[PDB]
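Novice: Here it is, the structure, as structure tokens.
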Number of protein chains: 2
Amino acid sequence: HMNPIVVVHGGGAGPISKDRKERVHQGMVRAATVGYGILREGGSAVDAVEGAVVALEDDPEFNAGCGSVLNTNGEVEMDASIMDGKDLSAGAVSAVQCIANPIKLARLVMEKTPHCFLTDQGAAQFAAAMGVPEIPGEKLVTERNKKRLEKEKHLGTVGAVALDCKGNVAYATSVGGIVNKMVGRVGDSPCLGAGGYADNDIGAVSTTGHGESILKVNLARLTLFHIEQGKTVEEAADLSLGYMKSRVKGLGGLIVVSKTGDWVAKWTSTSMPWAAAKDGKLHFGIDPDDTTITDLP
Amino acid sequence: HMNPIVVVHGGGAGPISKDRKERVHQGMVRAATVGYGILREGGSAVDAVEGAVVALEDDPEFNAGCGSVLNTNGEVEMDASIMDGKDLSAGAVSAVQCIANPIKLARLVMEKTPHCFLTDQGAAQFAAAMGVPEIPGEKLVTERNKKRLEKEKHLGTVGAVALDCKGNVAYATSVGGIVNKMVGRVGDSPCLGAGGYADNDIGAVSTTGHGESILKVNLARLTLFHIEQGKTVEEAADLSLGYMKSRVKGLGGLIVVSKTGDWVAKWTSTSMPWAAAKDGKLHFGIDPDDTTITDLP
Ligand code: NA
Ligand code: NA
């Protein structure tokens, strides 16, 4: 059986402040801690990526769930998806409002409907009916995000991949969008093959950065194509990310794990917080080269 | 310069009665001739694919625009997408209501927003900002639609790919939902790489079978991976369709036009209505190896 592996990512975007750096650290760490806690106790890849992504959604330092930005009309609007590498089982939700954890709702889409993708109105019904709490859209709206809303008038995709004890792979990704965005814009995060792809015959990818560009070039699926062509995880990351930059002038990041347990985190944005838990050991960083490898207690 | 072509398809579905084949074969001819006419006046591939699909949307018989099948509330939700193969720009709407031409709105997302994808109430609010008329839903519904859902409480996706004389390729798709589909169920159509994909350096594909299977295997972008690798377009379609078959037990079909100008219509479903125009001729079918060929005025 395989040594489990989990990689976790936040925004593939600009420079981070030294203050937010350490706190970005703690949310990635908690995230990756949780996914790996789930796997070392017999949980699946889906199990791992779901708990991993739930962690970052709950945390207000990241732009999915609570800590999600507000669109141009003063409300949070969220996207998320998740996928089983085993049979390509998937679930996706877009422009969902007023719920704590869209990745969970994404999971229900997959496992309890004959469909993969629900949006806005019907999503919330599906939620409502599956028992998911509604909450006043007040409690998903933090202090510092209405500020950047105003600021911009005149914090990118988070995600997770795993390979579990029994060789299954998965991803999950979730976001609150770009700030002051128009009503109902949908990025890459609920679009299979762009925000993520998982396939037990190749590996799992989650993406971050410019949604539109990630969408145009089907970035996750593309990364896996290079891997099928027999390229290493890094080479394939490099080739896909390079193409996105050269073909549509788009920037971002990606985490990937091949079906053999090989993994890489790579980005073309200035920065991408990431962490990987494997072999009871934690890898973490934000800036290229900045990385550390610590002991997992 | 290149000789231009348009290919259209109706839905990759089960057996079709004599009583419809006649209304459908005519419909397919009209769409091809609309898009070919645009190609005849040196129009863009993107103009032509929009036109053909508009025709199919406006034909009450096709599951798109007028004649869209009904959801669980007896209501009309539609998806669409367009992509321009020159710079991969794209436009898409999911779960839109009370508009005549979803595909024309997707083009308005391509050209007139920073984004590639709008959904539901955003998509509604944009359609206004652009003075797209709020049209009654009983105009969209038919006594096929009304009479189908009532007892389903107990056809398919249309598209076109075009190559213009500049060598540019493009795809369009539209679909009006599924009989008794969950409200807010989004399918393959608005998902770039799934329902379709267009790139001048390979070609363009528009797919049509079972939406979830298409999403799960990224069928449109899959087909293009194979052309990238040396397959002919007929080989490409055969393998991508066969992979969706063996792996996800899903049936459907697609149309593809290459950057070289080689074209094909292929399906694992029983039928898939289709039509093509190239070098003064119109090519057509529904069921296998039955290609009717005639001149175009
Ligand atoms: Na958060
Ligand atoms: Na129609």
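Counting starts with 1 at the first residue shown.
When the header is checked for method, it gives X-ray crystallography, 1.7 Å.
For all residues, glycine too, the Cβ spot is worked out from N, Cα and C.
Pulled the feature table from Swiss-Prot, pasting it below:
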ACT_SITE  A:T157  active site, nucleophile
BINDING   A:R185, A:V186, A:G187, A:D188, A:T208, A:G209, A:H210, A:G211  substrate binding site
MUTAGEN   A:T157 to S (Swiss-Prot position 168)  Strongly reduced enzyme activity
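Set these features in their place in the structure for me.
Specialist: When secondary structure is read from DSSP and collapsed to three states, A:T157 (mutagenesis position) falls in the coil class.
Mapped onto three states, the DSSP output places A:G187 (substrate binding site) in coil.
Packing around A:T157 (mutagenesis position) is summarised by its Cβ count: 33 other Cβ atoms lie within 10 angstroms of its Cβ, all protein chains included.
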Novice: Using Cβ atoms only, which of the recorded positions A:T157, A:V186, A:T208 are under 8 Å from chain B?
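Specialist: Near chain B: A:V186.
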Novice: Note that 12 residues are unmodelled after A:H154 and before A:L155; then state the distance between the two Cα atoms in Å, as a whole number.
Specialist: 19
Novice: When a 10 Å sphere is centred on the Cβ of A:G211 (substrate binding site), how many other Cβ atoms does it contain?
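Specialist: Taking all protein chains shown, A:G211 (substrate binding site) has 30 Cβ neighbours within 10 Å.
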Novice: Using DSSP with the three-state reduction, classify A:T208 (substrate binding site) as helix, strand or coil.
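Specialist: Assignment for A:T208 (substrate binding site) reads strand.
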Novice: What subset of the binding-site residues A:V186, A:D188, A:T208, A:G209, A:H210 lies within 10 angstroms of A:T157 (mutagenesis position) at the C-alpha level?
Specialist: A:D188, A:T208, A:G209, A:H210
